[PDB]
Structures are given as C-alpha cells and as structure tokens.
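Here is the structure we will look at, set down as structure tokens.
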Amino acid sequence: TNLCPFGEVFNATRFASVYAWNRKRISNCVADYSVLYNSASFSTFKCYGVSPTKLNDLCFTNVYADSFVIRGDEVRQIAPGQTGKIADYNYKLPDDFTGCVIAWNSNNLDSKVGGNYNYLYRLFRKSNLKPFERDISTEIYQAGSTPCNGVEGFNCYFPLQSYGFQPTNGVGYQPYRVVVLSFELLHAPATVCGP
Amino acid sequence: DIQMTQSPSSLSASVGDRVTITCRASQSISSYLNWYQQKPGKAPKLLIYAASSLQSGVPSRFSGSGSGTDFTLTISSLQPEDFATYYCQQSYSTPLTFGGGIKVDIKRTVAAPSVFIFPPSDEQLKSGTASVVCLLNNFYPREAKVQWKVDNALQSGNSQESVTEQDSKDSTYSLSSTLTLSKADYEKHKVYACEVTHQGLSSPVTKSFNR
Amino acid sequence: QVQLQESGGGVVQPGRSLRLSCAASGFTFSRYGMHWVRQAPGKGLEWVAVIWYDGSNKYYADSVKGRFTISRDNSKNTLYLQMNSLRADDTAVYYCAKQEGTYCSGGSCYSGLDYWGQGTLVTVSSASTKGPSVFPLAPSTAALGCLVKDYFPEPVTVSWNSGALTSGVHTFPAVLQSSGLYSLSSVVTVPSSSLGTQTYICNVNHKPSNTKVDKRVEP
Amino acid sequence: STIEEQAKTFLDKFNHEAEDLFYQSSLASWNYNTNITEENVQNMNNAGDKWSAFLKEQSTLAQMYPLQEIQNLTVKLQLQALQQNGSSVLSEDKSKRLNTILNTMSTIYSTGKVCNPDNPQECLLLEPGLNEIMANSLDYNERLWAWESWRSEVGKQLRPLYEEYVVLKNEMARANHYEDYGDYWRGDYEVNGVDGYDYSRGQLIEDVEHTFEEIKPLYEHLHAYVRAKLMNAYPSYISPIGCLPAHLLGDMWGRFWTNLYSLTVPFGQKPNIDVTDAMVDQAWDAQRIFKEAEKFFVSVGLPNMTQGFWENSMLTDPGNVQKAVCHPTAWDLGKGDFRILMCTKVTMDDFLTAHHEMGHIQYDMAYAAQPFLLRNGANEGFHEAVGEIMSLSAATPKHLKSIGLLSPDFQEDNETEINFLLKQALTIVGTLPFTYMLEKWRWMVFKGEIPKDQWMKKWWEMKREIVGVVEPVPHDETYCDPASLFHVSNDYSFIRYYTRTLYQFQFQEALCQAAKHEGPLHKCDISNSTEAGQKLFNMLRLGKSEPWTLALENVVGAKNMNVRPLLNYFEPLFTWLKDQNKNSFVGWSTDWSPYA
Ligand SMILES: *[C@@H]1O[C@H](CO)[C@@H](O)[C@H](O)[C@H]1NC(C)=O
Ligand SMILES: *[C@@H]1O[C@H](CO)[C@@H](O)[C@H](O)[C@H]1NC(C)=O
Ligand SMILES: *[C@@H]1O[C@H](CO)[C@@H](O)[C@H](O)[C@H]1NC(C)=O
Ligand SMILES: *[C@@H]1O[C@H](CO)[C@@H](O)[C@H](O)[C@H]1NC(C)=O
Ligand SMILES: [Zn+2]
C-alpha cells in the first residue's frame, strides 16, 4: 500500500525541452486520480478515451508520465490530430490516443529577465515524426540542391532554435509545463490499480 | 556502425557477494541500452531497459546505471536461480548490435583433472579411419589446453574438443578431445601422445601410447 | 498470458530459400515494433532485422542485406521473415521479439525487447540423413565409454546399461566435423574392481533414423 | 526543391530571429522613453544597430531570390519588402555627404533662433516663444517681424543644402530603377499582381485632383467668410477681392487656421461643452478614465486590455526625479506586449487622447497573428484614421451624458453645434489645399519642371491661385522658405495627411450605419453596437497581408479614396456659410499684395 510519486513529475525542479521530453515509469502504486483533478491549480486538464469524473477505480499494467515545457500558444498543440512545429517536429500523440494531458503556467519559474534561452525546439526536419518519437539529431538542414558540407552558410541552417521567455511577455508567449499521462494494460500484471 | 564490447567474457562468484557487469560502446547512444539474462536452453527475457529502468516481476536487487558510452549493472545478491549469461544491447540506430556475453559461474577450490587416453579400436580401423580420444574429468576452472603429438610432431587442424556444463552435485567440468587420421597415416607412426596443461597441475601431463 | 510462438524451422540445402513465421497473443499487435534475433550454436546473440509498428520502415543487418526480407501482417497478427541464398553461416536458433512500449516507445521506434518466443532451429547443410556408428573406448579407478560418429541430424540419446548406470555418466555436446556429420562421446567412470565381472553396454538411439545400437565394452 | 520552398524556409528563419531582435529593440526603446538616461540611450543605440545590421544582412541574402520564381502573394510581398535596396546604391562618400547634409539641416532647424533687436542675449527659438507669438499674438508688426526673421535667418541658410539634398536624393532615386524621388514617395500606394485591385503610380495624381475639384466650393466659402472676418479685424490691410496675408493666419505657414477661431466664432456668447469641472467634482483619476475607455471598447465587442497592459503601461507622469517623454504614444513591443505611454490629466482633451491611443492599441492587437513583415496598416493613412474615429465617437454629448459627466437637464442648441462644426472645419478643411500645393510643388521640383532660379517665383505663384494667399514681403531666390518647414528639411512624405483626412470620414460614416444612428453625422455615437466593432475588426485583423484597396473595401464598400463623407459631415456649416456670404465675393485676386 504505497502511493504513487507525483512529486517527481509535477513537483520537479527541472523540466525537459520539447525535443527531449522526459519519460518515466510508475508501477506498484495506489495512485488516485481524484486528487489531481480536484486540486484547482491546473490551467488545462483534458482526458481522451477515459473520463476523469470519479473513474479512479481502474487497473492498468503501467503508467507513463511524459513531461516537458512549451509556450502558451502551443499548449493546444499537445492533443490528438494537431498540426504545427511542435506537433510535427518535437512531440506527437497517436490518433487513437487514450490518456490525460495536464498543463500549468510556469511564468514565475521558467521566465527570466533578459530572456531564458534554455528551452529549445526543432524548427526544420525532412519529415514529420511518428507518435512517441524522440529525435535528438543535430545534423544541419539542406534547404537547397547543393551539399552543405557540414557548415551553416547559405541554405544551411541549424535545425534547433531556442525559445525566449521573459516575464513581460503575454500569456501566449509565457512558458507552460505539460505532463501527459498514458496507461498501458497488458495481459498479466495489472499492477497499477490505485483503489 | 556501433560496436559493443563486453570484457571479461566470463565471471566466477560465490553466493552472498556483489556482482558488477560492464558494457562499452564505440559512439554516443545516450540512454538507449538494454540488459538481458539467459539460462541455457531457454529464452533470454529482459531485465533492465533504458539502461536504468527495471522490469515488472524481476527481484528488486538488480540496478543499472550509466550514460553515454559506458554502462554498468549490479546484482547485489546471489541466488541459486541467479546463475546465467548476461548481454547488453544498444537501441540507438540501425543496425542494432548485441554484446559478446558474460557468464556467471560458481567459485570453487582448484581441482586437478583426471586424464585418460583411448586408442582407436580395430573395428574402426577396418573402416580406414583412426580416432584417438583424450579425456579430462572433474576439473576446475573451465580454462585448459590440450595438444596432440605424433612422433614429437604437433598436430593442428585435425583435432576437435568439447566441454560439458557444471554438475549440480560438486560443480565440475569435463572435456573430451578427438584426433582423426587416415589408416595409412595411423600405421605410419608408432607413438601418439596427448598433452594437458591446466591450472590444477603444476606441470603439463602427457599420456602416450605405442602402436 | 502474453505468448509468442514461432514456426518454419527445418533443414534446407544451400542456395535455397526458407520462410519463418511468428504468431502473438495477449496484446494489440498493430501498435508495436518487431525484431528478429538469431543465435548460432555455441555462440552469442545476433540481431537480424527490424520492422516498425506500421511497416513504413524496414531495416536489416549487413550480413543478411540483399537476401533477407522482413514483413508483418497485423491484420492476421503475425510476423514473417524470408531468407534467400542460404549458406552454412545461417544455421542458428531464431527468436521473434516484441519490444517494450507502444509506437516508437521513447525513441526512433527502437526500444528494449520485452517479450521473446521459444525460437526455431534452422540448419543449412549438404549432408543427408545417415545412421550413427558406435565404437568402444575400453579402459587401460578406470574410465570407459562409447564414441558415436557420423550421424545427422541432431540429436542422439545415449544410455548406459539400459538406464541402470547413471552415476559418473558424462555425455558431451555434439561437434560438427568437416565432412558435414556429427560426433560425440559418452563416458562413465567405474572402479577397477568391477572390471571383468560387470558387463557394460551402451545404448545409442537416433530418432530421425529410428536406429538403436547396443555396444558392449570389453577390456 | 522549387525556389518558392527556399523562400518559405528563408522567411521562416527570418521571422524566428526577427521577432526576438525586434522585441529586444522595442524593450530598450521603451525603457529609454519612460526613463531617460545615458545608459538607456546606449542600450537603445546598441539594439538599433543590431537590428539594422540584421536587416541589411537579410536584405542582401534575400536579393538572391528572383521575384519571377515566386507565385505566392504573401511570400512575394515579404520578399519585396525585404529586397528594397534603398540608398545603398551609390558610393559611400556620397552617402556620407547626404548624412552630413541631413544632420546639418536638422541641427539648423532644431537650434535655429532669432535674437530680438538691441538685445543680443534674449534669443528665442521657434519653440516656444515664436510658437507663442504665432498661436496667441495677433499684432500686425510683431507677427510680420517674426515671420520675416524666421524666413530670413533660416531659409537662406538651408537653401544650398536643400539644393544638394535634392541632387543627391534624385541620384539615389534614379539609380534604383525609379524615375525620381517623388516616384519613390509615391510608390507606397502602388498595387500590382492582384486582379480587380490594381493601382498604378499615375492614378494617385488623378485621384487627388478629382477630390480637390469637388472640395473647392467649400474651401471658397470658408475662405470668403474668413476674409470678411479678417477685413473686420484688419481694415486697411486686406482687400475685398485680394488674398490673405500669411503672417495673420494663426500659424507660420498657413497650414492650419485653428487659431483664427476667436476671430471667426459665429456665436461667442454660448460656450462650448467642457466636462473637466464635472470630472474634478466626481473625483476622477487616470485609472478611472482608462477604465471608462476600456468599457467603451468592450461595449462594441472588442477585447479588453490584458493584465500586462494594466501592469506595464504608464498612464501618469512619475514626476519626482524620474523623467519621461509626455508625447502620447501606443507601443506594440511584440511577443504579445502592448503598452500606452501618456501623461494623462483629468481633462476632456486627455479623455479623448486616451481613446485615440487605445484605438491604436486595439489595431495593434488585431494583426498580432500576421507574419512579422505584414504587421502594419494597409497604407500610411489607415492607422491615424482608426485612431481619430474613436475620439470623434467619444466627443459627442450623448456619450458624456451616459457616463454622468453631463447633467441630465442639459439640452443642446443649434448655435453650439454650429460653433463646433466651424471649429472642426478650421482645422480639417484648411490644411487640405495647403497639403495638395506642397505635394505638387515638391513633385515638380524633384521632376525638374521648376528651375532653381525660379523656385520661389513658382512657390509664391500657386499660393495665389490655389491656396489664395499672397506674401507680405517679396522674396528673392536666396530664400528657401518651404525648406524652413519640418516636412521639407527632414525628408518626409506629406501627402499622407491628405488621404488620411478623407479615410476617417469614410470609416466613421460606415460605422454609424452599423450603429443605426439617426440625426446629423457629427452627433453619432457607436457605443453598445457589436456590429460596428465586428466591421472594424474585420479590417483591423488584416494588416499588410492584403492590398490597401481591399482593406478599405472591407469597411467602406468602395476600393477608392472618396471625399463625399467629408462634405456630408460639414453640410450644416456649409449651409450656414452660404447664408452668411450672400453679400460678399467668392474668389480671390492674385495681383493684390499688402506691400504694393
Ligand atoms: C507538490 O508540492 C506542493 C507544495 O507543498 C504540495 O502542496 C503538493 O501536494 C505536491 N504534490 C502535487 C502532486 O502537487
Ligand atoms: C531609471 O534609471 C535610473 C538609472 O538608470 C535607475 O536608477 C532608476 O531605478 C530607473 N527607474 C525605474 C522606474 O526603473
Ligand atoms: C502562401 O503561403 C502560405 C504560408 O506561408 C500559405 O498559408 C498559403 O496557402 C500560400 N498561398 C496559397 C495560394 O496557397
Ligand atoms: C477581460 O474580460 C474577461 C471576460 O471575457 C475577464 O475574464 C478578464 O478578467 C477581463 N480582464 C480585465 C483586465 O479586466
Ligand atoms: Zn495617432
């Protein structure tokens, strides 16, 4: 009878970039989903496939918690069937996705005077990503018909670009921490019940 | 490609100790490494994925750590069912490469082998081929050297050897060596010897027979 | 009750083709990537080919590139491998592996292998089926035994005195000769006092040839 | 990969770094303006230098994509805006000479002063002493002396510099595949590559002339009324048929006739509406005024100001030691940052300027979703019109009656309406022929139809037969009086003040149709009407992504500049003027001069 640790995902001192979002496993827990949904401290809380309204009586094999940080206008992009730079090059969700998406403001923690440029996103890629695909390549992007020879000159760009977060920006340009909960149900252990 | 190296290729340990296994790479793979067990004649099954994450159902004593190019795995407790061979796999980019493999055995006091020799029977000689058998019984460890001499001439490329698994009663090894020759070559010489070099013997032991 | 079962193994002559299948039960097949692993007799594991969850990208090892083709039929919940231009280096046990995690499972649709099959043995050789030849190894404590030579394919079962003799009995693994046939030796150690009084007979049974040979060891 | 794809990728990267660089520059500018300090000046200069360097490098890079290979309009517009060579077409020495000339003329205009006779130490600039003389004093001798002093001690200095400025500007112009510098100014209204919305560089002249021909009768009647009143004020210095002296028109250049209101008020015993005293009685502050403006903008359906607006804007003068510019300004810093810089007092004029600046802010918020290079008004005459229609709507007596500033027992009379209309016309109508004249004269000077040795001879010619003005003292060719004006010596286009004046009257009227207003157009109030707000927002959200004709059509329904709304607005005053001028003359004499 041990409760799930969500102080390691939500109460995390450091979050990950959108192109390098972090993932952790939760198992053998008494996780209750009513506490988070009834905390009155989260801006966005949307669940697809399952309903959060007192459905904390389900068992699953495993729980995947995926955390990262984006800007406000991109928070709507973390959803099935969404399009954009983040949705196509950084983070992707399956069309038949079942799970929950939680998002809360982080201006008071992830914004700095003069610009905090520690968060990066991929701007160019040869093709879109697959669901749950994580790319950390640094190969330069050839926008022309000539080889770039590994240098960033004309029609040769660095595919990764850094966000600029300042406390005086609007809510659409402020940082926002996003956590996606995904549930796995295999044909044996079902160790994540949380009565 | 990426090459994955595991040294040493064998390990001996006694129940109650602490066991550490190391895997190495040639490029940067971040945290895309996996650890597998395998008992003889059985499917491998997975122990640790993502180089630091355990599996459901495994006893909570295995611990994996490391990032970049070097990774390590720790056992922290030895059990009768914790005796197998372990592998490391990279999952960064194709082609995905396995390691050589490391084997955990039982530590025991050095015991010298018993050496026997068997010349070919006349029944086999009637077919035109002569096989000479050299046998090592109840030794430790697995490492040993066997050589064949025909009239003080070393034999290469005409002998084959086999080793058995550890016995449950006393953890012993046994080795067999077979030397194959034609009947004309067999009748051409008189003295045939098998030489054994082992850690259990202070000097090599040679058993010879005359035709 | 997650299970994987493989089928298609057997004996094939060099230069021919073969096709292996693996069927899964206990999970949604359409959302996972699949791998093939092969282990040669007496050596370590080797990775062969990978196919993604939707079959968009297929990748192969260098040693089998241009000859092996991987595919998946998730409408029938199965995975297929086709082997062409088979040679003697392709004799091994094959495992069909299911990786941990859904879709790309955290990176580039490659992750650790969570579930494995029992594997199928595939042998490539030119030699046909031949009966085993039994020879004695008499002592000269004492040790004696029986040598089984020139048999194909595996395995052969050796018993001592119709199973009455088990203490000190050592059966060694088979070895492959340059001629394409197998040979082993099964031995037993007995006190020298039993020599001349006790009769020792070794029984060798080869199921593929259905051949049983009884050989007595004489001093 | 097709050329358009490289263009799209290049523009994506350009936008990515451009947003951050522009935000940094705007933040530095804001910190300098709200807090003046040499360190702030250095930060602003560094940010501006970085932004200009980035712009020049991106222009050089974009000059490697030929225009013919791009077919998408929103990409071609950005490439065209980034591909303007500008003044970098000639040698560096000529550019340095141009910069020195411009700096010298600006310094002469800014520091040029006149020292009163017999007092070598009491020397006054144009601002504010000469400004006080022009705005308040009506004495003939003092005004003529100030006029002559400014036009002699300044224009004679700036004549040869203006000649060299004309030469260098014409060179930089025709080196850029242009006919001349006037064409360079006129290229802002050019529209190409769109069907049904074309607009050539040559249609502007025809449109301005066509509008002026219809504007002429109202100008004639107002001119006759002002001339009769000036005869009543100046008996022996103005002739029944002659023109008006330029040193008694309330300003220094004849541009605005507002200061003549005290000499031309119809009914001087009925005061105008002033709600300052009611504001002081009801304990109003700047926060209350801006909340009322926000409520007005909410009533029409426009979004309210963000929390950052109320946390970052400067709505009062800090006083104490902190010094800041008090010019009302609306700032769109980028990245969703909108602010207002204003030293608001408890006064009707500031109560209307707040609505003006908030309209600017609303327009800025409207097109925040557009790409970086398309975040601007459709042309140079849209933004000011959008700003001024809000003040027009807010100034009505009904709006002040609906917020408690007007006693419910206040009933309006026709005399006050006539006074208000004449006050409006003195400012709006008067500057319009002056603007037309100045633009025509500069166009001909840059073109070359006016030889230098005839410049002033031509300059005082049109004054007589368009503006209806004769000079009080003859001037030779050593004078360069037009360059004494800010808009000539500082290299600025001046026709935008014409078109804008029309545009607003096309806007408000249309909005007043959405509000279902009944009565005179000058009594219209658009509060509590969501249809007007939606109709405005539809044009506001476009930005520069579309040709200015389409943006104008989105609100007005016509794709050309129109002048009938102005006449409809001023119809009652026109009727009053026609009734007043039955016993006078219409026209002017171009030969009469006060100096004989
Ligand atoms: C996180 O920390 C806050 C701060 O005390 C605490 O109230 C909360 O229970 C913790 N856990 C979660 C899931 O928010
Ligand atoms: C204005 O600038 C001075 C010096 O740069 C500084 O001391 C002061 O705090 C600034 N005022 C504000 C309101 O930031
Ligand atoms: C032009 O490009 C924009 C994106 O930059 C695209 O939205 C638009 O559809 C393109 N124009 C046409 C006619 O497709
Ligand atoms: C603006 O109006 C919205 C209602 O849509 C309200 O939620 C918000 O608090 C208002 N903001 C301010 C600064 O009054
Ligand atoms: Zn304005």
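Note that chain A carries Swiss-Prot numbering, so the residues on display, from first to last, are 333-527.
Looks like electron microscopy, 2.2 Å, at least that's what the header says.
Cβ coordinates are placed from backbone N, Cα and C, and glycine is handled just like the others.
Feature annotations, courtesy of Swiss-Prot:
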DOMAIN    A:334-527  domain 'BetaCoV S1-CTD'
VARIANT   A:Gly339 to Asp  In strain: Omicron/BA.1, Omicron/BA.2, Omicron/BA.2.12.1, Omicron/BA.4, Omicron/BA.5, Omicron/BQ.1.1
VARIANT   A:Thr376 to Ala  In strain: Omicron/BA.2, Omicron/BA.2.12.1, Omicron/BA.4, Omicron/BA.5, Omicron/BQ.1.1, Omicron/XBB.1.5, Omicron/EG.5.1
VARIANT   A:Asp405 to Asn  In strain: Omicron/BA.2, Omicron/BA.2.12.1, Omicron/BA.2.75, Omicron/BA.4, Omicron/BA.5, Omicron/BQ.1.1, Omicron/XBB.1.5, Omicron/EG.5.1; complete loss of interaction with host integrins
VARIANT   A:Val445 to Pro  In strain: Omicron/XBB.1.5, Omicron/EG.5.1
VARIANT   A:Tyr453 to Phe  In strain: B.1.1.298
VARIANT   A:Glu484 to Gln  In strain: Kappa/B.1.617.1
VARIANT   A:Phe486 to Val  In strain: Omicron/BA.4, Omicron/BA.5, Omicron/BQ.1.1
MUTAGEN   A:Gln493 to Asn  Reduced host ACE2-binding affinity in vitro
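Overlay of Swiss-Prot feature records on the structure.
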residue	record	CB count, 10 Å
A:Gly339	variant position	8
A:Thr376	variant position	15
A:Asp405	variant position	17
A:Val445	variant position	8
A:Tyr453	variant position	22
A:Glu484	variant position	11
A:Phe486	variant position	14
A:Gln493	mutagenesis position	19
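Cα proximity to A:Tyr453 (variant position) (within 10 Å) is found for the following recorded positions from A:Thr376, A:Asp405, A:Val445, A:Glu484, A:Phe486, A:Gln493: A:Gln493. Here the candidates are the variant positions A:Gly339, A:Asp405, A:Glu484, A:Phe486, and by Cα distance the one nearest A:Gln493 (mutagenesis position) turns out to be A:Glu484. Secondary structure at A:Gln493 (mutagenesis position), taken from DSSP and collapsed to helix, strand or coil, is strand. Mapped onto three states, the DSSP output places A:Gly339 (variant position) in coil. Residues from the set of recorded positions A:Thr376, A:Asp405, A:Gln493 situated with their C-beta under 8 Å of a chain D C-beta: A:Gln493. A:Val445 (variant position) falls within neither a helix nor a strand when secondary structure is assigned with DSSP, and so counts as coil. Put simply, A:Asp405 is the one of the variant positions A:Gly339, A:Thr376, A:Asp405, A:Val445 whose Cα lies nearest to the Cα of A:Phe486 (variant position). A:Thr376 (variant position) sits 18 Å from A:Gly339 (variant position), taking the C-alpha atoms as the reference points. Across the structure, A:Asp405 (variant position) and A:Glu484 (variant position) place their CA atoms 30 angstrom apart. With a cut-off of 6 Å between Cβ and the nearest atom of ligand 1, the recorded positions A:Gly339, A:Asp405, A:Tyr453, A:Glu484, A:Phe486, A:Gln493 reduce to A:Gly339. Cα-Cα distance from A:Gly339 (variant position) to A:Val445 (variant position): 28 Å (rounded to the nearest whole number). In the three-state DSSP assignment, the secondary structure recorded for A:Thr376 (variant position) is strand. Residue pair A:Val445 (variant position) / A:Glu484 (variant position) shows a Cα separation of 30 Å.
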